[PDB]
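Worksheet: the structure to be examined is printed underneath.
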Amino acid sequence: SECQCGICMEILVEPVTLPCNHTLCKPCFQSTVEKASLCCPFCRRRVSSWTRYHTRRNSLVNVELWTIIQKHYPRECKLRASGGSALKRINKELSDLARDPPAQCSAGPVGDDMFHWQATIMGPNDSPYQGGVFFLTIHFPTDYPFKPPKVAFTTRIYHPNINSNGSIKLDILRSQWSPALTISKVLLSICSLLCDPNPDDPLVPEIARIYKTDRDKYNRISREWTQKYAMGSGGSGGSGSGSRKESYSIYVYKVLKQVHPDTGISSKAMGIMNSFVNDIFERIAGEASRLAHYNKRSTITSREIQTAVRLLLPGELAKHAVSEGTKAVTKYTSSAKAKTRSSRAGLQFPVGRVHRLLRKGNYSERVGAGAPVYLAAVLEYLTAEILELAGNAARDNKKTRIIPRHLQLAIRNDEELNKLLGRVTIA
Ligand SMILES: [Cl-]
Ligand SMILES: [Cl-]
Ligand SMILES: [Cl-]
Ligand SMILES: [Cl-]
Ligand code: NA
Ligand code: NA
Ligand code: NA
Ligand SMILES: [Zn+2]
Ligand SMILES: [Zn+2]
């Protein structure tokens, strides 16, 4: 409807309508226009005199609108009873896109990094890119939405307005950016650009010439490139790791039985164990993603997992973790394909599930089979290390059940574990 706020992405409250006839809620207007700019954030129209004119008379609010909004949509305004900033905006855009994604597109954060997203675009049916799946990277600036996102292809594509760096010449990405635009709108505009290039303002002149001279040749090469570079990679869909809190209680219990078979673990302690596992998962995979992008690799393999482990884990933990991961990958590759993936690897932690979580987190275009095996073995090893020391702490205190205090002692009393996990809250 026409009653949404384009800056904060909400129903308008105390709306202020500028002479350019852009409107924004009084909170946003005060934050952006009154405090500093004295210009419309959408079109940059100067409103210096107009604001002072009305501010000294308490006549900023569009009373007719405001008064109309409250009577005609009181239920919607019940939300307005409830009523960083860039982070809030990004999160709202994700919520909206997660519900109904743009046609032919999906996008979501990379791991827990809200300012770095992955996007995928299916080649429009209209276009010669049909059948291909095109990956993109999205970086939001700190002052989003008042500055555009950086959007570039990571999949090679033949197009007059997209070059070998993946850069996209498209006006709304730069000169025509406005905080009224969303990532959903951007991806749709990119889809239209694939269907209808702009050869008159090209990024790659040679391709634009062919598009204007020999369209047949343009279409043939576009299909050839689609087949060569945009096939066999559909992505994980969705919109990132989501808000679900993953549990590994099943596997923590199994490991505890192996390490301390006469020792139990409380429900609160299990919650903390899940926090440890999830935190280590995110840090290792986030670093492996960094390495894949940095080296322009479409697939995360056990190579990036190992290098991530060597950088992030301290001393002996890193060496033992690397040994465990290497041995798991070796056992996995020389095993019978009939058994379960975890069984092939000699692991308790679920290899298939870790593989899915590595794909769901948008860390890379593809994930090789060795990666989840290596990571699952590292998570299992660290879990066993923690449980061994926490059970020792329990036994030191003449207890038979691990509670959060015993987890805090295990971490604090081991120099390397405190380095790795000391920043995770227990309390
Ligand atoms: Cl994959
Ligand atoms: Cl691999
Ligand atoms: Cl105790
Ligand atoms: Cl006793
Ligand atoms: Na309108
Ligand atoms: Na609002
Ligand atoms: Na995804
Ligand atoms: Zn607002
Ligand atoms: Zn304006």
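Please read every residue number as a count from 1 along the shown chain.
Header entry for method reads X-ray crystallography, 2.0 Å.
Note: Cβ is positioned from N, Cα and C throughout, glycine not excepted.
What Swiss-Prot notes for the published mutagenesis of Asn161 to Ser (Swiss-Prot position 77) is this: Activity is restricted HECT-type and not RING-containing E3 ubiquitin-protein ligases. Exhibits ubiquitin transfer with ARIH1 and PRKN. The DSSP secondary structure for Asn161 (mutagenesis position) is coil. Within the same chain, residues at least six positions away from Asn161 (mutagenesis position) with a Cβ under 8 Å of its Cβ are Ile168, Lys169, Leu170, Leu193, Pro197, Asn198, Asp201, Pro202, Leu203, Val204.
Quoted from Swiss-Prot, the note on mutagenesis experiment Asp171 to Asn (Swiss-Prot position 87) is: Does not affect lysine reactivity. Using a 10 Å Cβ-Cβ cutoff, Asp171 (mutagenesis position) registers 11 neighbours.
What Swiss-Prot says about the mutagenesis result for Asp171 to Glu or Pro (Swiss-Prot position 87) is this: Has intermediate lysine reactivity. DSSP assigns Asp171 (mutagenesis position) to a helical segment in the three-state reduction.
Per Swiss-Prot, mutagenesis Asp171 to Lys (Swiss-Prot position 87) is noted as: Abolishes affect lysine reactivity.
Swiss-Prot documents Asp201 to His (Swiss-Prot position 117) as a published mutagenesis change and attaches the note Strongly impairs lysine reactivity but retains some ability to transfer ubiquitin to BRCA1.
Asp201 (mutagenesis position) has a Cβ environment of 12 other Cβ atoms inside 10 Å. Following the DSSP three-state reduction, the secondary structure of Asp201 (mutagenesis position) is coil.
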